[PDB]
Amino acid sequence: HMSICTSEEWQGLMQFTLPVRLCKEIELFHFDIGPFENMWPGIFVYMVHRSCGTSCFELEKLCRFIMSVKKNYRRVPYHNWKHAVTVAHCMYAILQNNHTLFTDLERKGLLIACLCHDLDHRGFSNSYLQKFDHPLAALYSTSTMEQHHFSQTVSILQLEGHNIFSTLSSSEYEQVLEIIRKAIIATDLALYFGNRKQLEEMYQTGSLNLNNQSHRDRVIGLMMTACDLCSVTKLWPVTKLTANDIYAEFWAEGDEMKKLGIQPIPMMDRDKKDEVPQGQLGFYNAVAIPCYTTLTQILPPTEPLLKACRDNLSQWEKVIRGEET
Ligand SMILES: Cc1c(N)nc(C2CC2)nc1Cl
Ligand SMILES: [Mg+2]
Ligand SMILES: [Zn+2]
């Protein structure tokens, strides 16, 4: 079952107003929510109200939904409430800059999918769950955690007073749940490689057509990867601090494996931290740079993400060369 927020929590959120000085900052792709922890639920309400409107959702239901989602993120080093709001902010910046390409249903579904995309993450990878035959891997054979995050999103919507989508027609309700399911499953990095390869081929051959639902689904999937990996698009000190959290979580998985008698892969071994800069250079070359390159080709307003990713790749190269630590 899903944890539920308290009345004090959602009522407090209903009263929040964003300081006007932050309006200019929140619109920027490089915005880092880090320094504003108490404002994170309020920043999410602000982004939903800007993209979709103050009357898109019943305010009481939206505040209960957000505070219950926060309560169902766990105290893990990386896949936590901060990550959820960071990914939702990147989606907000992408949607704001490509507004007319997305329907009202898609913008509301994608912001909610981003806030919920790692719901109830336990700090263990799909690799761990599958290798050790965890019951989640029996229920969900592929994209294990992602299917769980979607099931948890539906469970929160089913809590009394939390169904923010109940006012949609029956056809739009089904459509928004499908947008959310596909977007959350797209955050499984195993699916990204094939998705990006298909999109690059569609773009290069001139067959990419945003009026085609299957092509829209793929573009949305790439947008979800771009948002999920957006710590690589922040200013260097922020990118480096988030990388410490990414590895702290993977090292705890590696420690658990060692206790269970299985040697972890080097990335998850805290005794192999010296290999992190080369691991990051590999991740940027194989995953991040191609992701933002293809995204910028399809959605030119997203170019700042690619520029920042390239800047951070250069910083990791400087670390390898001993110019930075
Ligand atoms: C964003 C992100 C991510 N999801 N996973 C990694 C693995 C340690 C390589 N690095 C980054 Cl930078
Ligand atoms: Mg995830
Ligand atoms: Zn994530």
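Easy rule for this one: first residue shown is 1, then count along the chain.
Method on record in the header is X-ray crystallography, 1.6 Å.
Using N, Cα and C of the backbone, Cβ positions are placed for all residues, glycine too.
Annotated features in Swiss-Prot:
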| type | residues | note |
| --- | --- | --- |
| DOMAIN | 6-323 | domain 'PDEase' |
| ACT_SITE | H79 | active site, proton donor |
| BINDING | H83, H117, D118, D228 | divalent metal cation 1 binding site |
| MUTAGEN | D118 to A (Swiss-Prot position 830) | Loss of activity and of zinc binding |
| MUTAGEN | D118 to N (Swiss-Prot position 830) | Reduces activity 1000-fold |
| BINDING | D118 | divalent metal cation 2 binding site |
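Recorded residues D228 (divalent metal cation 1 binding site) and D118 (mutagenesis position) have their alpha carbons 10 Å apart, per Cα-Cα distance. Between the CA atoms of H83 (divalent metal cation 1 binding site) and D118 (mutagenesis position) there is a gap of 8 Å, rounded to the nearest whole number. Sequence-ordered, the extra residues of this chain that approach the divalent metal cation 1 site, with Cβ no more than 8 Å from the Cβ center of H83, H117, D118, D228, are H79, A84, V87, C114, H121, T187, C227. Burial estimate for the recorded positions (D118, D228): highest at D118, by number of other CB atoms within 10 Å.
Sequence-distant contacts of the residue listed as 'active site, proton donor', defined as residues of its own chain at least six apart whose C-beta falls under 8 angstroms from its C-beta, comprise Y73, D118, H121, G123, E249. The Cβ neighbour count for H83 (divalent metal cation 1 binding site), using a 10 Å radius over every protein chain in view, is 23. Following the DSSP three-state reduction, the secondary structure of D118 (mutagenesis position) is coil. In sequence order, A84, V87, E146, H149, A183, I184, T187, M224, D228 make up the list of same-chain residues 6 or more apart from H117 (divalent metal cation 1 binding site) whose Cβ falls under 8 Å from its Cβ. Look at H83 (divalent metal cation 1 binding site): DSSP puts it in a helix.
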